[PDB]
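Okay, so here's the structure we're looking at.
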Amino acid sequence: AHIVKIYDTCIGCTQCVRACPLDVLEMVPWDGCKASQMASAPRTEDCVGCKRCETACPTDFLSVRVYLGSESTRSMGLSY
Amino acid sequence: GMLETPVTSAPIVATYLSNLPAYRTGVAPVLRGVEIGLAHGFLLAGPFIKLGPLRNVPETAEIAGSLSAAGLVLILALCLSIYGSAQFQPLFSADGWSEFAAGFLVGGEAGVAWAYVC
Amino acid sequence: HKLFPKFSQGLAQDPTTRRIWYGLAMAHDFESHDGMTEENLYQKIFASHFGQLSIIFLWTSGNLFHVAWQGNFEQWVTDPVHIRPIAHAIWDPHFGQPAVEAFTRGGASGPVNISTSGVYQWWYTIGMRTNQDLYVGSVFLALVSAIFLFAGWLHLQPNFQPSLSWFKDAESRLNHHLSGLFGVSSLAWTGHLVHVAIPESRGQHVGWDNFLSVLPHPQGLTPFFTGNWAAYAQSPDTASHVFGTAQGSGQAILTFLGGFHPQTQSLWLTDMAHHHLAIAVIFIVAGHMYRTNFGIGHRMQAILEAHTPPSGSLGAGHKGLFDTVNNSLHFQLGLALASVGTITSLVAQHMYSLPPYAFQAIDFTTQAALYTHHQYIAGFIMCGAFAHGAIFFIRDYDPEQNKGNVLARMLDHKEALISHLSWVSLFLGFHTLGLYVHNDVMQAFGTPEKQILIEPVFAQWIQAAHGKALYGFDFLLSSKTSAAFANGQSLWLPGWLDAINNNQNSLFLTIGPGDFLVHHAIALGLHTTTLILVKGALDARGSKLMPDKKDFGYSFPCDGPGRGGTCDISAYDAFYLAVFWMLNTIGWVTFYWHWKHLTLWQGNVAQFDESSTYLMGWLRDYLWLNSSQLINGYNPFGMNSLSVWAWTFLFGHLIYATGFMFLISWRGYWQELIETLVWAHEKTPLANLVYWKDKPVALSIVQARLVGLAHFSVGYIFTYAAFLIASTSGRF
Amino acid sequence: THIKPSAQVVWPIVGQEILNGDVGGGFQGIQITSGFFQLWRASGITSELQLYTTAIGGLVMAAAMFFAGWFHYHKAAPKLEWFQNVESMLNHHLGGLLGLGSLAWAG
Amino acid sequence: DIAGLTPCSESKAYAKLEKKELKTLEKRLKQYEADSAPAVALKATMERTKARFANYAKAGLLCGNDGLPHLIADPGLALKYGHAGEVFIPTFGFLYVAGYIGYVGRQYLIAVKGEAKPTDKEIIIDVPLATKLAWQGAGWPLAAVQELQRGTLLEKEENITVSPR
Amino acid sequence: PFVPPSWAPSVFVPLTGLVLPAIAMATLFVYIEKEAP
Amino acid sequence: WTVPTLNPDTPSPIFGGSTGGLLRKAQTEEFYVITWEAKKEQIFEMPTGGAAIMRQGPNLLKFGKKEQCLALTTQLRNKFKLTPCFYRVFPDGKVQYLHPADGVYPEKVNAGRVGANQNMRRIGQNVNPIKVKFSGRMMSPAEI
Ligand code: CLA
Ligand code: CLA
Ligand code: CLA
Ligand code: CLA
Ligand code: CLA
Ligand code: CLA
Ligand code: CLA
Ligand SMILES: CC1=C(/C=C/C(C)=C/C=C/C(C)=C/C=C/C=C(C)/C=C/C=C(C)/C=C/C2=C(C)CCCC2(C)C)C(C)(C)CCC1
Ligand code: SF4
């Protein structure tokens, strides 16, 4: 399973969520930004590590980070 | 679903594949092994005789060809044995595949020995 | 899940074929295993170093055994000019009778290989005369290898495991190593030379039978304890001495004559004896420097805390560096590999020009093989030095324990470092390539008198400073009225001058504008490879494209296509890109070495002087010309003894080309192809009853770069070794 | 049979003049391998004047093609259903282009 | 002379190479007419060859054991033995023209950064401003050392760096 | 008494060329594919 | 909103059968089953290759990985304005519902979700790799 972390520089633009091809991230209530939205990664067991989320994030630097960890059958994207 | 095809789903092809010894579902793995070995060693005896390095020296071409065929059958039986040792931890079990590999060894050596006489 | 690999349960739970390759590639990276502590790390490293020692001594015992049983060593020593050294016999049942006839060269019973490794000259110089001595040496070294293997097993046992304080004791280890392992070993080698190897060259057998009854000097130990040490330099070997006999012999055991023996064209044994004796005394004195449990001695942390200059030009100086060398193993391995690579370059540079062993430098294929071998060894070891330095920065560097010292101030001005390395690389590339292309255009248009030929007056100035009377500068060793010339004249200069004013040896070869252009190409290759390696070491913590690069590690594939795309961004990938330049640079130095020595050995150095100033002269007169007998090793008319080097030449071209596949084509093509193969196997009847246990996937990106660079380098080495050995052995 | 076809000459500067080699016919230039000479002899061309006239003609046709481009983009640009008449396009190209081409060439 | 090199006017392989090139040119010449254009071209080639060898022997070049001109790159040795026109005067000529180009480019960059569209002046060149800076850049070493001595040649540490600096 | 006999290549070369590589690859293949308890 | 259930007797879309379908992962490990309710009969692109007619009403397809179900969900959601949901099916018959596991799609905020894997700091405030050496495994410094 890979390691996906969310950092407090998130501005709740929801871009990372709508970029993941695997439905790993979601938006939660929060009070740290004007949008009152923060990302969260409750389903990192299905994450393949494609890093579309990191591409979609506007902040400098990134507020979502994917650390490629141990591989499984789900993280390798195997249909077999 | 699976792509419907007159090659993958032909009746006479299905009966022919059901008649071959890898599919009969109720014969012993030793019998499957000796039949598969009597087929494959008999066919493998050929090109070692006709094309091997001793093919033009008379009286020794068939001897060296069958001896190399028997060595290759022994290597194949060792491959079957280590495949069964790595795979399962009636044909698809450890005891059944070990009986199948021993039957392939016996049938392949018998097929090479029968091809030397023929 | 599966057992293998037992050090990583993250790899053991991998359902793919990636598990096997990553268990192989991560077996010896002990710092990142499951449950690895620091004491366990040092203990496994200590046992692994024992294992390397045992493999080295088993390798040497095998060389000795195959020379003693299959070589012609007892026949080689009688006429070492006209008899080829035999490495080992050939038993290849795939052979035919022309190959058995052609590899039965002489004087052998069957097919044998002719050695280029130079072990006969070394063994004959250090005193071997018979095969039985080599058998005794092989049995002794197999016994020593078994002892080191047992000690590697032994120091892992729980009553024999050393503590962490034993490994981090730096003063005791430097004192014992510099005293014992250097000075006592050099003193014992002086003892070997004086007691055995000098009398064997005098025609007298000194073995374990009679060494307690044969005096090395006719007055033993009375000049040594009287202090009359000049008595051991009296009556050296005459300039008409036949090596291995008593004709023209001497009595001295410790001289300093300079130059070469006249017959063997090699260094004097008494000079090497007083060499090892002097440096033995120097290392035993140097090993009494640091503070062990005796009150006297230097304290290394106090030395590092002292050397901080005023005005703050180095900041905090060397403060806090003792806890970054002693606590880190990658820093120590980087220092060790930097030193050993530079020393290996030194070994090659001083063994081609000052050949130590008897009847070396008349065996030309041995010269070329030894130089090329140790130069490529040095190149790989230097790239490993910079790689483990980048690994130090990623894993072991603590910035709070280095606040203001020299190592942090290197990270502070890293952009100026990389920029000035970029400037010298671009300068040397533009002007060296421009001068070569200019001279190629002048040679093409029929006017060689227009071509830019810059004379190397600085290195010729150095050669005149060392005593070479060809360039007419006449200063400091070349002028008779010099102070250094007059002071060194009685003792070591008359051999050095006779050997440096000979144009038939490799001692300070005559140089010119081709040598100019190639030395600046060598500077280009060194500064460019240093640019990639230093830039990988310094941008390892992070760059502006990737500020958190230290959080991913040393060897990660990429960071994805975002931010413009980040391919080959890790420090491992900078190592990967720098191995190509290392191979390039050592290829330049060995093309240059080999072609200048081929033109020396043939006689026409004018051919090199005329053709080395333009790259078409290289391609025509070194690569095309010297590969005629190579590629004629086998042909439709027959074969000869060079057919194995022709097959190895094509073999290297093939492995090179196959590595281009892994370097050019990348993963996702192959992963889609393997998915179609998985479908094809699971749908084929009577073969889908057999099914894989590990799921087949493509090679990973980092694995692709390693496999491509591996095939690339192996094909590079085999191609050039085949060409070099075949040309130098076939034409001489 | 004893003259090498050459139709490129270099100017005498920086020594590149050596490229003008002895191709025969009292000429010095670069031997060409495009095969234009054989194509011109096969077409019945005998003088340099006819080749010059063909050069002027081809230049005129180039000017006509660039005018046709500018015209059919900026002044009178065909509609989409003109381009989609593929049956008519095949008829006109098979008759007029290949057919009348090889007819006029046979002529 | 220097490094055992003979002068080219004294070297014999120099004259041998001159004679060999004239021999190749006259072997190519002797298969044409007298007043034809290949004959005129080859005679101009031979004239330039003789003039080039006379000019190289005139300038005091040093030839080697193969008869080719060698250059001396040491300021004091070349100024002592009269070889300053081959590296030393060419290196200061190059530094003049290279610093010319660099100073004109730097003044163009600083001139176009002070506008509302610096990139748009970088793509589409302001030709009058470029020609003005190109003519004014002849006093570039004086202006360069004056910008060096005022501290306006350098940017301070307001530069872009990485988090470990 | 060091010299190995004249038949020693004809036995030792096919031994470490075929038989010990086969035993080594078979033992390593069985060790790779073993399930953890 | 409550968690829905899998009806195995749901009619599949009209499709002639591809070679890019299921493999032995469906029989040995898992396969994922998508379900949506259509408004009309209309052709869509199958993510495994080819075209297929969906039926008016409920539909049912089974794929081999999660990304195929997300690709079909994104296609049916952005082009046809539909609300699908895909499940996880084991060879025992165990059914695991997900997407939307909240019931509301994750591209908009909903109360009741608990934030997981959120570091409450910047990325420059991570520790150095020297601080996490000699743990039980490899650790990136962002793990703590
Ligand atoms: C791939 C191309 C190729 C081919 C066709 C050959 C062919 C040959 N080699 Mg050479 N060899 C090759 C590559 C090849 N080699 C390479 C790359 C090397 C260097 C590594 C060598 C090194 C080498 C050596 C050292 C020697 C040979 C020898 C031989 C000869 C006998 C080999 C033998 O007995 O095998 C046994 C043959 C088989 C087991 C045949 C299996 C293939 C069958 C026919 C496939 C059947 C498929 C079938 C149509 C499917 C039907 C399906 C249906 C039933 C449902 C034969 C002419 C020997 C010789 O003396 O040369 C004359 C020999 O000593 N080769
Ligand atoms: C490095 C070890 C090694 C050794 C010792 C040999 C030895 C031999 N090979 Mg080579 N071979 C090898 C590696 C080796 N091979 C590799 C790595 C390749 C791929 C590059 C090949 C590719 C190859 C081909 C294509 C052919 C050979 C052949 C041969 C035989 C030479 C021809 C001959 O005149 O013999 C006379 C031949 C005989 C007396 C009959 C050979 C039968 C042997 C002796 C049976 C061995 C019995 C043993 C139980 C087998 C199982 C061993 C296993 C359990 C470890 C000889 C036995 C030829 C051959 O097979 O000859 C028939 C042949 O056609 N080899
Ligand atoms: C001086 C001793 C020395 C020691 C004790 C170490 C120790 C280490 N190195 Mg270092 N290093 C060294 C020298 C040393 N190295 C040298 C000389 C180089 C230059 C090549 C390097 C370059 C280097 C890199 C780039 C890396 C290391 C890494 C490592 C660590 C793990 C090694 C491992 O598990 O891979 C196991 C090794 C293999 C599986 C080797 C595979 C085979 C290679 C590619 C060669 C294949 C050629 C083949 C043999 C030719 C056959 C030809 C055929 C025809 C016969 C370990 C700390 C790694 C690390 O620290 O990661 C953070 C790492 O990434 N080293
Ligand atoms: C022969 C092939 C080749 C050449 C010429 C180069 C050249 C270069 N490499 Mg590359 N490299 C190569 C192979 C090569 N490499 C390979 C196989 C790899 C492994 C992937 C690398 C990996 C690599 C790395 C990792 C780095 C380099 C760098 C460099 C530059 C070094 C500085 C220098 O010498 O500038 C002199 C310039 C040249 C020699 C290039 C020729 C420029 C010509 C003369 C100018 C244009 C002429 C003409 C007007 C063009 C007309 C074309 C027309 C269509 C308009 C130089 C451009 C380094 C760098 O960027 O340093 C600043 C660097 O860090 N290389
Ligand atoms: C079958 C078609 C065909 C073939 C084989 C030829 C053959 C020839 N032409 Mg002619 N030509 C043709 C039609 C063809 N022509 C047409 C349609 C035109 C008007 C555009 C011309 C206009 C033309 C001119 C102005 C000249 C020639 C010349 C020549 C000769 C020179 C070599 C050459 O052109 O390569 C051979 C060409 C081919 C092999 C490919 C032609 C394919 C055509 C375009 C499509 C045919 C498709 C057909 C239905 C199936 C054929 C499939 C395939 C095997 C080709 C050669 C005899 C030269 C000459 O007269 O020298 C003495 C010359 O100056 N041709
Ligand atoms: C790039 C480095 C470099 C190197 C290796 C050389 C090498 C040399 N220089 Mg040159 N030179 C250089 C750059 C260099 N130069 C530069 C940049 C300048 C302008 C400042 C000069 C200006 C210059 C003059 C005026 C003279 C030399 C001379 C020499 C030769 C002997 C110098 C000596 O013995 O002192 C050791 C070498 C150095 C310290 C290297 C730096 C050289 C400095 C700049 C000048 C040293 C001159 C020396 C003190 C005078 C010796 C007098 C001689 C009769 C013994 C030697 C070949 C002398 C000569 O012509 O000998 C035949 C001489 O008279 N050089
Ligand atoms: C270690 C270096 C080394 C190398 C590279 C070689 C290489 C060779 N040996 Mg020699 N051998 C060696 C040491 C070595 N030997 C030593 C020290 C002895 C004395 C015991 C021998 C005794 C010997 C005999 C009697 C013969 C050879 C022969 C050969 C040749 C054929 C290969 C073979 O079958 O050998 C087999 C190897 C042995 C019999 C001894 C090696 C035993 C050591 C302890 C193995 C070490 C294990 C190794 C480090 C790791 C293996 C496991 C790993 C691969 C997974 C080949 C040139 C044959 C030959 O000469 O052909 C013409 C032959 O007949 N060797
Ligand atoms: C990355 C890194 C690293 C690495 C680095 C390296 C790898 C380096 C290299 C280095 C080197 C590789 C160096 C070298 C050096 C050398 C030198 C510096 C030398 C000098 C010499 C001299 C000085 C001499 C002189 C002389 C002469 C010439 C003659 C006369 C006499 C005399 C002797 C005086 C480390 C580990 C730190 C860590 C951190 C990171
Ligand atoms: S990596 Fe692929 S899966 Fe993991 S988050 Fe970014 S997009 Fe979603």
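To match Swiss-Prot, the residue numbers of chain C are left as they are there, and the shown ones run 3-734.
Keep in mind that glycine also has a Cβ here, set from the backbone N, Cα and C atoms.
Here is what Swiss-Prot says about this protein:
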- C:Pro559 to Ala or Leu: Assembles functional PSI. Reaction center is somewhat unstable and interaction with PsaC is impaired. The L mutant is less stable than the A mutant (MUTAGEN)
- C:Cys560, C:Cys569: [4Fe-4S] cluster binding site (BINDING)
- C:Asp561 to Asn: Loss of PSI assembly and function (MUTAGEN)
- C:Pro563 to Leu: Assembles functional PSI. Reaction center is somewhat unstable and interaction with PsaC is impaired (MUTAGEN)
- C:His655 to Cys, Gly, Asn or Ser: Contains somewhat decreased amounts of PSI, depending on the strain; significantly changes the spin density of the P700+ cation radical (MUTAGEN)
- C:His655 to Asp: Very little PSI detected (MUTAGEN)
- C:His655 to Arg: No PSI detected (MUTAGEN)
- C:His655 to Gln: Impairment of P700 function. More severe; when associated with 'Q-676' in PsaA (MUTAGEN)
- C:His655 to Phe or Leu: Loss of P700 function (MUTAGEN)
- C:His655: chlorophyll a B1 binding site (BINDING)
- C:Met663, C:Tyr671: chlorophyll a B3 binding site (BINDING)
- C:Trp672: phylloquinone binding site (BINDING)
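C:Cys560 ([4Fe-4S] cluster binding site) carries a strand DSSP state (E or B).
Looking only at the recorded positions C:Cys569, C:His655, C:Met663, C:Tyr671, C:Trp672, the one with its C-alpha closest to C:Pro563 (mutagenesis position) is C:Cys569. Compared over the binding-site residues C:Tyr671, C:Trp672, the count of CB atoms lying within 10 A of a residue's CB peaks at C:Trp672. Under 8 angstroms separates the C-beta of C:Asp561, C:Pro563 from a C-beta of chain A, among the recorded positions C:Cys560, C:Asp561, C:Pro563, C:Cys569, C:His655, C:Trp672. If you take the CA of C:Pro559 (mutagenesis position) and look 10 A around it, the binding-site residues you hit from C:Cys569, C:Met663, C:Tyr671, C:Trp672 are C:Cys569. The local packing around C:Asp561 (mutagenesis position), expressed as other Cβ atoms within 10 Å of its Cβ over all shown chains, amounts to 23. For C:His655 (mutagenesis position), the spatially nearest entry among the binding-site residues C:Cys560, C:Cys569, C:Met663, C:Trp672 is C:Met663, judged by CA separation.
Counting in whole angstrom, C:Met663 (chlorophyll a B3 binding site) lies 11 from the residue listed as 'phylloquinone binding site' by their C-alpha atoms. In the three-state DSSP reading, C:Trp672 (phylloquinone binding site) counts as helix. In terms of local Cβ density within 10 Å, C:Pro559 ranks first among the mutagenesis positions C:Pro559, C:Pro563. Between the C-alpha atoms of the residue listed as 'phylloquinone binding site' and C:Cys569 ([4Fe-4S] cluster binding site), the distance comes to 18 Å. Considering only the binding-site residues C:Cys560, C:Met663, the Cβ with the fewest other Cβ atoms within 10 Å is that of C:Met663.
Counted over every protein chain shown, other Cβ atoms within 10 Å are most numerous around C:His655 among the recorded positions C:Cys569, C:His655.
In this structure, C:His655 (mutagenesis position) is part of a helix by DSSP. Rounded to a whole number, the C-alpha distance linking C:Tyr671 (chlorophyll a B3 binding site) with C:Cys569 ([4Fe-4S] cluster binding site) is 17 angstrom.
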